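Asker: Take a look at this one; I'll ask things after.
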Amino acid sequence: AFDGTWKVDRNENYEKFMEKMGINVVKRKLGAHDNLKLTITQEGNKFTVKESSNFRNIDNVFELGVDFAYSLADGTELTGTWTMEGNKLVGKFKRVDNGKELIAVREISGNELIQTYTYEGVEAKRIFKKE
């Protein structure tokens, strides 16, 4: 399942996605090489995702079907929820400042974790390998 540690391995069109979000050239390059690592543990319907990178180290906790607030490394705030369909996690979010929609998907492909994002007509992915 999702249990365990995962290390980012490669990105697809991630810089274009950050540009649409309004991030400048310098900060986009730093974001693309963030050394992101995720540690996931489950407890019933409750997930704890430990996020560790060159920017910060925080713990994100949520319950399926219950909305919560989340902040990006640049200060941008979001609100939304995650649900479980099939063997995938699907999340629907909204930017708190301009109100635009943002979708994310997490699924397992062999021994790799694939995370997909969609924002204002642009799609990007980040692929993690299991520790």
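Residues displayed in chain A correspond, in order, to Swiss-Prot positions 2-132.
The backbone N, Cα and C atoms fix where each Cβ goes, and this holds for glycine too.
As listed in Swiss-Prot for this protein:
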BINDING   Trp83, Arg107  hexadecanoate binding site
BINDING   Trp83, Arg107  tetradecanoate binding site
MUTAGEN   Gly45 to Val  Small reduction in stability, impaired ligand binding
MUTAGEN   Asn55 to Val  No reduction in stability
MUTAGEN   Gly66 to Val  Large reduction in stability
MUTAGEN   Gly87 to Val  No reduction in stability, impaired ligand binding
MUTAGEN   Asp98 to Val  Reduced stability
MUTAGEN   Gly100 to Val  Large reduction in stability
Asker: Counting distance between Cα atoms, which of the mutagenesis positions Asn55, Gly87, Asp98, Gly100 is nearest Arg107 (hexadecanoate binding site)?
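Answerer: Of all the candidates listed, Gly87 is nearest in space.
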Asker: Across all chains shown, how many C-beta atoms besides its own are within 10 angstroms of the C-beta of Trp83 (hexadecanoate binding site)?
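Answerer: If we count other Cβ atoms within 10 Å of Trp83 (hexadecanoate binding site), we arrive at 20.
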Asker: With every protein chain in view, how many other Cβ atoms are within 10 Å of the Cβ of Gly45 (mutagenesis position)?
Answerer: 7
Asker: Reported as an integer number of Å, what is the Cα distance between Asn55 (mutagenesis position) and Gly100 (mutagenesis position)?
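Answerer: It is 29 Å, counting Cα to Cα.
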Asker: Got a sec? Which of these mutagenesis positions, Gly66, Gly87, has the most Cβ atoms within 10 Å?
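Answerer: Counting Cβ neighbours within 10 Å, the top one is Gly66.
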Asker: May I ask which residues of the same chain, at least 6 positions away in sequence, place their Cβ under 8 angstroms from the Cβ of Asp98 (mutagenesis position)?
Answerer: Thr77, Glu78
Asker: Quick check for you: of the recorded positions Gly45, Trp83, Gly87, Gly100, which have their Cα within 10 Å of the Cα of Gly66 (mutagenesis position)?
Answerer: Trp83
